[PDB]
There are 2 protein chains.
Amino acid sequence: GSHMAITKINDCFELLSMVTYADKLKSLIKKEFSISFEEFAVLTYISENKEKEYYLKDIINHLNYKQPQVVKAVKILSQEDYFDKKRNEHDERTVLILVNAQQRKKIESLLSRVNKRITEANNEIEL
Amino acid sequence: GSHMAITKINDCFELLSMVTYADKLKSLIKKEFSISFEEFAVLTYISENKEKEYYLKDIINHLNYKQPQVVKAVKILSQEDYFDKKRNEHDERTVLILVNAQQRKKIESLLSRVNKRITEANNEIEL
Ligand SMILES: [Ca+2]
Ligand SMILES: [Ca+2]
């Protein structure tokens, strides 16, 4: 529906290339922007499914990084004040996060800058 | 010329998907086949540029894993007897990998089995 689907590879050399290309973009986003990929994944997940309230449960489900790293990312991002969030809410499932409609200017702007670096990197590397 | 080129992504959500998909195939190849990705990269590099004699120099150049991990991979693969390879006492020739003809069949055979797992994986994965 939205966003170009990723084309599947069917042999070793294509896999290797895909990984090489993905690793380069990952390291760049981290180098510049100084942010872990899990923080990146949480941030883009939030941007895709716009909301005011998110269940840390769902986020962890829709991502593939294991709670330890995810919660670790939510935590940091929370301090950076990308979204309030706050732990300790007892019973039910666990934790939830709050995305102030204005902290979203902070996120989508960060993601807009990453989108610009991505197209620049595509023009660059092109190995 | 040979092998489907990897299509570039141009935004965060596509990046994330590409990485998710690449990570799954990587972990599988490692889980099963029990082999590191650098060993995989060396092995597919060898299979792409068929030869009898390889300069560990070139291999390290054409790959993006830093000598430490590459040489570490060459070493193991060498014991596994995928290719002979002989070090030095000095000469700075810093290793020269040799793959006779039988070892080649061993390499291709293995990469051939890795190719079939990728296909089965593309049928399960589907995210
Ligand atoms: Ca192919
Ligand atoms: Ca797009």
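One is the number of the first residue shown, and numbering goes on along the chain from there.
Determined by X-ray crystallography, 2.5 Å, according to the entry header.
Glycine is treated like the rest: Cβ placed from N, Cα and C.
Taken from Swiss-Prot as is:
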BINDING   B:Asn10, B:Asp11, B:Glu14  divalent metal cation binding site
MUTAGEN   B:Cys12 to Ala (Swiss-Prot position 9)  Reduced binding to the spa promoter. Fails to repress spa and aur expression
MUTAGEN   B:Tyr21 to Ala (Swiss-Prot position 18)  Reduced binding to the spa promoter. Able to repress spa and aur expression
MUTAGEN   B:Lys24 to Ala (Swiss-Prot position 21)  Able to bind to the spa promoter. Able to repress spa and aur expression
MUTAGEN   B:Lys26 to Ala (Swiss-Prot position 23)  Able to bind to the spa promoter. Fails to repress spa and aur expression
MUTAGEN   B:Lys31 to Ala (Swiss-Prot position 28)  Able to bind to the spa promoter. Able to repress spa and aur expression
MUTAGEN   B:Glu32 to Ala (Swiss-Prot position 29)  Reduced binding to the spa promoter. Able to repress spa and aur expression
MUTAGEN   B:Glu39 to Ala (Swiss-Prot position 36)  Reduced binding to the spa promoter. Able to repress spa and aur expression
MUTAGEN   B:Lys72 to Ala (Swiss-Prot position 69)  Able to bind to the spa promoter. Able to repress spa and aur expression
MUTAGEN   B:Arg87 to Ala (Swiss-Prot position 84)  Unable to bind to the spa promoter. Fails to repress spa and aur expression
MUTAGEN   B:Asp91 to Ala (Swiss-Prot position 88)  Able to bind to the spa promoter. Fails to repress spa and aur expression
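Using a CB-CB cutoff of under 8 Å against chain A, the mutagenesis positions that qualify from B:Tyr21, B:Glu32, B:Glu39, B:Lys72, B:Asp91 are B:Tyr21.
The recorded positions close to B:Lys72 (mutagenesis position), defined as a CA atom within 10 A of its CA, are B:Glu39 out of B:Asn10, B:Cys12, B:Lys26, B:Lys31, B:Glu39. Of all Cβ atoms in the protein chains displayed, 15 besides its own lie within 10 Å of the Cβ of B:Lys72 (mutagenesis position). Within 10 Å of its Cβ, the residue among the recorded positions B:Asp11, B:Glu32, B:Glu39, B:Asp91 with the fewest other Cβ atoms is B:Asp91.
For B:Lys31 (mutagenesis position), the spatially nearest entry among the binding-site residues B:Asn10, B:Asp11, B:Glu14 is B:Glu14, judged by CA separation. Taking each of the mutagenesis positions B:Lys24, B:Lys26, B:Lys31, B:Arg87 in turn and counting other Cβ atoms within 10 Å of its Cβ gives the largest count for B:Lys26. Recorded residues B:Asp91 (mutagenesis position) and B:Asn10 (divalent metal cation binding site) have their alpha carbons 47 Å apart, per Cα-Cα distance. Neighbour density around each Cβ, counted as other Cβ atoms within 10 Å, peaks among the binding-site residues B:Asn10, B:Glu14 at B:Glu14.
Secondary structure from DSSP puts B:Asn10 (divalent metal cation binding site) in coil.
Cα spacing between B:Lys26 (mutagenesis position) and B:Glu32 (mutagenesis position): 10 Å, rounded to the nearest whole number. Close to B:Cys12 (mutagenesis position) in the fold, though at least 6 residues off in sequence, lies no residue with a CB less than 8 Å from its CB.
Following the DSSP three-state reduction, the secondary structure of B:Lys26 (mutagenesis position) is helix.
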